[PDB]
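Enquirer: I'd like to ask some things about the structure below.
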Amino acid sequence: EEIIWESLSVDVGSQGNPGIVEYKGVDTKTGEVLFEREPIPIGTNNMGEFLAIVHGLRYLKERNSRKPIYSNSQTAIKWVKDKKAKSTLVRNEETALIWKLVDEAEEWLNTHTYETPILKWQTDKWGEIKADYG
DNA sequence: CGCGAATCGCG
DNA sequence: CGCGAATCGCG
Ligand SMILES: [Mg+2]
């Protein structure tokens, strides 16, 4: 399997797990930042990776793009394909925002179709995913 | 730490 | 038993 350069790559920047979560989607070839989510005060890295893929799906659908999405998160890929984010993070006032976003992302997946292939980025083969926060 | 996958205890 | 609940490997 080889890299598809004409694609979008996503990744999360965490400050702790759980902790502050941000993410972005970038052009795999050029590194152009296509979308970003500002820091969410608490969430898990998995939740952020799930949100990043769904945001990518929404972005690509709006643009009618057929580009695939790369994620380095096998867990988040599974959650998206299952249309169910199996997170164990407690639901309280503190975690209300991340859960609101996850619930809405699930709702989007359950009420839309999409053409975008969702592919696993192979870090051991290909090095850092282009959206890495470093 | 949080995950999915793989590996006890009570009814 | 056998079955859900509770407890390695990675990133
Ligand atoms: Mg990540």
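Quick note: numbers on chain A are straight from Swiss-Prot, i.e. 61-194, in order.
This entry, so its header tells us, was determined using X-ray crystallography, 1.5 Å.
Cβ from N, Cα, C; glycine included.
Sharing the record's features from Swiss-Prot:
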- A:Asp71, A:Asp192: Mg(2+) 1 binding site (BINDING)
- A:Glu109 to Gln: Loss of activity (MUTAGEN)
- A:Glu188 to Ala: Strongly reduces activity (MUTAGEN)
- A:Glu188 to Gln: No effect (MUTAGEN)
- A:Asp192 to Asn: Strongly reduced activity with manganese. Loss of activity with magnesium (MUTAGEN)
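I'm curious about the neighbourhood of these features; can you describe it?
Expert: Long-range C-beta contacts of A:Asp71 (Mg(2+) 1 binding site), restricted to its own chain and to partners at least six residues apart, with a cutoff below 8 Å, comprise A:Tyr83, A:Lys84, A:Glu109, A:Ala112, A:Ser131, A:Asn132, A:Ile189, A:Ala191, A:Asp192, A:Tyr193.
Around A:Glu188 (mutagenesis position), the C-beta neighbours below 8 angstroms that are at least 6 residues distant in the chain are A:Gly194.
DSSP assigns A:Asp192 (mutagenesis position) to coil, not to a helix or a strand.
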